[PDB]
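*Asks:* One structure coming up, written as structure tokens, with questions to follow.
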Amino acid sequence: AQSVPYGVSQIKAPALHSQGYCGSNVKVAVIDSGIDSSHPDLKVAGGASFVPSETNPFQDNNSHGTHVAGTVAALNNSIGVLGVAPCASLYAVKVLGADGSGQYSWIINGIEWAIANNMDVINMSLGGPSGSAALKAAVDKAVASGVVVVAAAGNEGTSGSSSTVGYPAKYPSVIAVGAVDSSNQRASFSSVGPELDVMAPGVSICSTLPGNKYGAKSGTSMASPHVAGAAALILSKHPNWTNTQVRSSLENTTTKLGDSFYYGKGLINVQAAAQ
Ligand SMILES: [Ca+2]
Ligand SMILES: [Ca+2]
């Protein structure tokens, strides 16, 4: 039997699925630890590895990339779970090793690859406390080229009155995603600041794991792919919308929560965003 993870329903994805909108022909790049292409509930279309010691993008020695990928696009069938955009074309852009860390050079290499390969949506469930001109240039180039760039906000919680949003989420060109639970309450770990854009489910998220498994994980890493998948749904309904239009629609139709420093614009609603 297939289960629908709470988070998928919470952002109102199933409403679109019912209409026949599931992200078909939308190219989504998961820039992370790779995706287990052998998982029966996923379909990987392609990708690349930029980790020097782990040349196969289709082997996830961490489990993080695979989990993120399932939130985006676990297949609509009779097993496992269901992704926000189950018909999307999924790409494994491996920039993180087995330990879940990776060099900036590798990440930037992955964004450059995504732009050159005409990805529609980029998901980056990763972050560092420091930026670089090259990192900023790459995300800006992607947006300038019409790509929707989504990133996790960070898991740093609160710190007095300062922003704890990480990079590249901190850049204006990137959509920065914080995490809520099933009751719409902000997760205590979710990073905060004026650079936070939207919220999505991020606590105890069930998704795919390598080796034909499924398990829950919590983090802004789990929130981001709900927004990435939401963008893919929008593009499947309005293929001529620009990245700017997708972004504005997502931000403009949220369910408002508390203060924007903690919740950004609020919780995404893909049904409202899709018009
Ligand atoms: Ca499934
Ligand atoms: Ca941002």
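Residue numbering in chain A adheres to Swiss-Prot, whereby the residues present occupy positions 108-382 in order.
If you check the header, you will see the structure was determined by X-ray crystallography, 1.8 Å.
Just so it is clear, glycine is given a Cβ too, placed from its N, Cα and C backbone atoms.
Quick paste from Swiss-Prot:
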BINDING   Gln109, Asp148, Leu182, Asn184, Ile186, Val188  Ca(2+) 1 binding site
VARIANT   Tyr128 to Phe  In strain: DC-4
ACT_SITE  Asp139  active site, charge relay system
ACT_SITE  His171  active site, charge relay system
ACT_SITE  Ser328  active site, charge relay system
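Would you situate these features in the structure and describe their surroundings?
*Replies:* In the shown protein chains, 11 other C-beta atoms lie within 10 A of the C-beta of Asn184 (Ca(2+) 1 binding site). Secondary structure from DSSP puts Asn184 (Ca(2+) 1 binding site) in coil.
The Cβ of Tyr128 (variant position) has 21 other Cβ atoms within 10 Å, all protein chains considered. According to its DSSP assignment, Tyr128 (variant position) is coil.
DSSP gives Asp139 (active site, charge relay system) a strand state. Just so you know, the Cβ of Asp139 (active site, charge relay system) picks up 31 other Cβ atoms within 10 Å once every protein chain is counted.
If you take the C-beta of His171 (active site, charge relay system) and look for same-chain residues 6 or more apart in sequence within under 8 angstroms, you find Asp139, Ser140, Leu203, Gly207, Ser232, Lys324, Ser328.
Other Cβ atoms within 10 Å of the Cβ of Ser328 (active site, charge relay system), summed over all protein chains shown, number 29.
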*Asks:* Within the set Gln109, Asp148, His171, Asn184, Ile186, which recorded positions show a CB-to-ligand 1 distance under 6 A?
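*Replies:* Near the molecule: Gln109, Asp148, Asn184, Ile186.
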*Asks:* Pick the one among the binding-site residues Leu182, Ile186, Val188 whose Cβ has the fewest other Cβ atoms within 10 Å in this structure.
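*Replies:* Comparing Cβ neighbour counts within 10 Å for the binding-site residues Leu182, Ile186, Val188 gives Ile186.
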*Asks:* Measuring Cα to Cα, how many Å separate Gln109 (Ca(2+) 1 binding site) from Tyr128 (variant position)?
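*Replies:* Rounded to the nearest whole number, the Cα-Cα distance is 19 Å.
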*Asks:* Provide, as an integer number of angstrom, the distance between the C-alpha atoms of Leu182 (Ca(2+) 1 binding site) and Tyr128 (variant position).
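*Replies:* Here the two Cα atoms lie 14 Å apart.
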